[PDB]
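K.L.:
First the structure, then my questions, so here it is.
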2 protein chains.
Amino acid sequence: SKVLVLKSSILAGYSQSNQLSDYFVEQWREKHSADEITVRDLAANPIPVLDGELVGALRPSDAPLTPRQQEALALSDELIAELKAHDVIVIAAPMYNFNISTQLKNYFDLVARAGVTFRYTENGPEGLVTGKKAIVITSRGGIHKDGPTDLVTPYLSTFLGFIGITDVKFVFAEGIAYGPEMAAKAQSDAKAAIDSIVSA
Amino acid sequence: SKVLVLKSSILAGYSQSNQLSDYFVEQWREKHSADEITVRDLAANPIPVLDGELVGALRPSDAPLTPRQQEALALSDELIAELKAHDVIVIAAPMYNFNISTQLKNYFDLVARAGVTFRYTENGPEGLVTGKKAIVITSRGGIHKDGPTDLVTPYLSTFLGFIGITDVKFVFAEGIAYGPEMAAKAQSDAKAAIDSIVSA
Ligand SMILES: Cc1cc2nc3c(=O)[nH]c(=O)nc-3n(C[C@H](O)[C@H](O)[C@H](O)COP(=O)(O)O)c2cc1C
Ligand SMILES: Cc1cc2nc3c(=O)[nH]c(=O)nc-3n(C[C@H](O)[C@H](O)[C@H](O)COP(=O)(O)O)c2cc1C
């Protein structure tokens, strides 16, 4: 198949989720070497903030668009085509201030578009990005998993399910802020979880 | 007292949460006319995205800061001083793509700072923005309240509680996307909720 890797950390080479994404990539190339892999780093190639002007680019219109709107529309179309073009979608979602990173959020805000990645319907909202497996690699400083301060995990499930990606496996790298021994254990635990997704 | 109003809609004068924030303001001036009121529109006066460079401004250091870091630090300090300087904090939090707006998020990402608005401690993390009443005015297109697709409400409670704002009252303006009759009912329901916060 084709694997999409989205990175969203603001910590570059020091990023725990990026080191895990990279590992994922190495393991996929090893086991499934026909497959092509695309990596988009939403920190190194930043998506603009959704503001009052750019939101108009995302609505179906025959009104003229400002230069920024045109650019934001073309960038929207490129992100969505890329997303639809891949089978396995890997999303690094570090938690910052109990949310995902703004770098990832801006990608979602350009990707969620009525009549393109979802559509309204007699029988509720329906997702149009179909037939995908998503793996979410989520790194955190503290320990949040299965608890009430983990809003990141239910939100990703909600947003991805919305646009049609309902097959999502979460990999967790938690306790990073406790120091290098805990960071190393997180990496080792998370790497075993990846190993079994890849070898399934 | 002193009332802080934060607006975060990208829809300007057409914004439901901004029309409610405005109403809040009129009612507070009416009942408590000694009080001063500050309004910061985080869409009209945008906070920058937290990236790899700006995050360094928010860590206590004696390393030289780049021009952007300096600017982001001064802007951080101005936002936090303002927040600490007010008694009642009103936050318009429209839901976009199951999250708050990026405009609000960027404010939070500059406001959440170790040793300034929170501090670590034997007995867990502890909030340093203390003694505040928060009112959150949250507008949505659909109907989410008390259900599993409402991640916005638990996240605001979590983030605000984290920095010490644990007294939070939510006002809801839902079903906006069903049209002007539902939008008008939402406004009327939300306005009664505000009336009883103000008159308490
Ligand atoms: C701006 C910022 C905010 C953070 N907020 C949280 C937080 O809400 N909860 C948490 O458990 N860790 C928090 N952390 C720690 C990160 O989740 C941890 O460093 C994680 O490894 C980040 O993923 P990454 O290294 O891929 O960037 C924060 C780190 C930064 C830089
Ligand atoms: C970019 C965008 C995304 C939206 N996503 C949601 C959504 O996730 N759920 C929802 O119920 N309504 C959604 N809406 C509808 C808004 O929540 C509704 O229009 C609300 O009134 C916005 O608050 P405001 O008018 O103050 O901007 C969205 C609107 C926009 C423009």
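By the numbers in Swiss-Prot, the shown part of chain B spans 2-201.
Note that Cβ sites are derived from N, Cα and C of the backbone, with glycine treated the same way.
So Swiss-Prot lists the following for this protein:
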type	residues	note
BINDING	B:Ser10, B:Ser16, B:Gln17, B:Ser18, B:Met96, B:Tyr97, B:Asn98, B:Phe99, B:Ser140, B:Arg141, B:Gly142, B:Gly143, B:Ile144, B:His145	FMN binding site
MUTAGEN	B:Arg60 to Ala	27-fold increase in the Vmax value for p-methyl red reduction
MUTAGEN	B:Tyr121 to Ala	10-fold increase in Km for NADH. Does not significantly affect Km for methyl red and p-methyl red
MUTAGEN	B:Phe163 to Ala	10-fold increase in Km for NADH. Does not significantly affect Km for methyl red and p-methyl red
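If you look at the structure here, what lies around each of the features I listed?
P.N.:
Other Cβ atoms within 10 Å of the Cβ of B:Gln17 (FMN binding site) number 22 in total over all chains.
Listed in sequence order, the residues of the same chain lying 6 or more apart from B:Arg60 (mutagenesis position) and placing their CB within less than 8 Å of its CB are B:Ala115. Look at B:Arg60 (mutagenesis position): DSSP puts it in coil.
According to its DSSP assignment, B:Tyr121 (mutagenesis position) is coil. Applying an 8 A CB threshold to same-chain residues 6+ apart, the list for B:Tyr121 (mutagenesis position) reads B:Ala115, B:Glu127.
Neighbours of B:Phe163 (mutagenesis position), defined as other CB atoms within 10 A of its CB across all chains, total 20.
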K.L.:
Out of B:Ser10, B:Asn98, B:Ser140, which of the binding-site residues is least crowded by other Cβ atoms within 10 Å?
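P.N.:
Sparsest of the binding-site residues B:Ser10, B:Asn98, B:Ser140 by Cβ contacts within 10 Å: B:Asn98.
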K.L.:
Quick one: of the recorded positions B:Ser10, B:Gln17, B:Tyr121, flag those whose CB is under 6 Å from ligand 2, and say none if nothing qualifies.
P.N.:
B:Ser10, B:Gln17
K.L.:
Compute the C-alpha separation of B:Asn98 (FMN binding site) from B:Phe163 (mutagenesis position), stating it in Å without decimals.
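P.N.:
Cα-Cα distance, B:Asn98 (FMN binding site) to B:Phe163 (mutagenesis position): 24 Å.
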K.L.:
Translate the DSSP assignment of B:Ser140 (FMN binding site) into the three-state scheme.
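P.N.:
Its secondary structure by DSSP: strand.
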